[PDB]
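Novice: Dropping a structure here in structure tokens format, bear with me for questions.
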Amino acid sequence: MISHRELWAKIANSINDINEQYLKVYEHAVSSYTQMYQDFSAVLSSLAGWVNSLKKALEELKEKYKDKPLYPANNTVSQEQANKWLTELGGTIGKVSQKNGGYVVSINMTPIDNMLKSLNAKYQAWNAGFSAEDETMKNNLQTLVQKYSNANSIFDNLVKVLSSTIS
Amino acid sequence: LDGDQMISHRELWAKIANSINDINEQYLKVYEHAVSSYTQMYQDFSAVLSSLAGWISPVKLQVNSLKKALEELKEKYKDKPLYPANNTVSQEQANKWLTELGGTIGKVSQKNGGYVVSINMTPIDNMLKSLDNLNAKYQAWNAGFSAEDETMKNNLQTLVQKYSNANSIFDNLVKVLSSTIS
């Protein structure tokens, strides 16, 4: 026989682990990215009443969150570890990059770098490509949010089904 | 009580096994159906969306083959509920599921004295209305016609989601029982 108490302790450890490794991770990714965009969203509001003052804030924000990783946070990680997550997030969301010897998942700056690389037929085309890279972020943010709101629901339901398993 | 009791590995599987059956029977056999139904109902509405593209010409349309086609879907899904697949259930339970589905998807309707979550047809009813209350008046009708169609495509994808999650839950349950032997 087993114990009946070692069991509850068993589920308790898993709950705490599922949260620290999975739940809390997603939250960071969302918060970080959500933060970055919540700032770029400013460069979009400022450039309204406005290629230097813009191209500046672009390289300035590109500096802020340039050292703000989605994973980890305060703590560093592995190579084959920053990849499985890179894929879990969506790949197009972050780009793994070595750090002080370790390896972390850094927010992909493909959009920003591309907008700066370009900083009627010259505007109607630029405001089309630049704004096309804006939605890419607006999207990557939503997908990440939905895929986070999923882990939450999944988690909650499994926890209930597990604690309800006894008794 | 007094205070911990003890089970045994085989007894352990029995527990996990029941949870899985209960969950499956009680949960995802419930979702798998609701999706199968709504998905079917929509595909049938998507079969008309193509036909409609043939009743538009200059721009006049055959509002007869239309509505008399919409009312043909209603009749087909008037006795097809999202839950329960068979028999009826308490009004308190039928409502509990109305929420789990999204609320805007189905409508709990009394049947035989009991209850059952019947797929909401109010959008189809919104089309039949506007379809009988008759490039400026057409832009409007179609505008509100493609709006209701967007209210169905949404209800599905969002229902298809909660289902995918129901699967994961089950999938995770299985891993536990499997990762318990060994």
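Here Swiss-Prot sets the residue numbers for chain B, with the shown residues being 123-180, 188-263, 273-320 in order.
According to its header, this structure was worked out by X-ray crystallography, 3.1 Å.
Every residue, even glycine, has its Cβ placed from backbone N, Cα and C.
Pulled from Swiss-Prot, these are the listed features:
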- B:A136 to D: In plasmid pINV_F6_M1382 (VARIANT)
- B:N140 to K: In plasmid pINV_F6_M1382 (VARIANT)
- B:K151 to E: 50% reduction in hemolytic activity; when associated with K-154 (MUTAGEN)
- B:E154 to K: 50% reduction in hemolytic activity; when associated with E-151 (MUTAGEN)
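How buried are the listed features, and what sits near them?
Specialist: Residues within less than 8 Å, Cβ to Cβ, of B:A136 (variant position) and separated from it by at least 6 positions along the same chain comprise none. Secondary structure at B:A136 (variant position), taken from DSSP and collapsed to helix, strand or coil, is helix.
Within 10 Å of the Cβ of B:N140 (variant position) there are 11 other Cβ atoms, across all protein chains.
The C-beta environment of B:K151 (mutagenesis position), restricted to residues of the same chain at least 6 apart in sequence and closer than 8 Å, consists of B:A214.
According to DSSP, B:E154 (mutagenesis position) sits within a helical segment. B:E154 (mutagenesis position): 15 other CB atoms within 10 A of its CB, across all protein chains.
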Novice: How long is the line from the C-alpha of B:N140 (variant position) to the C-alpha of B:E154 (mutagenesis position), rounded to the nearest angstrom?
Specialist: 19
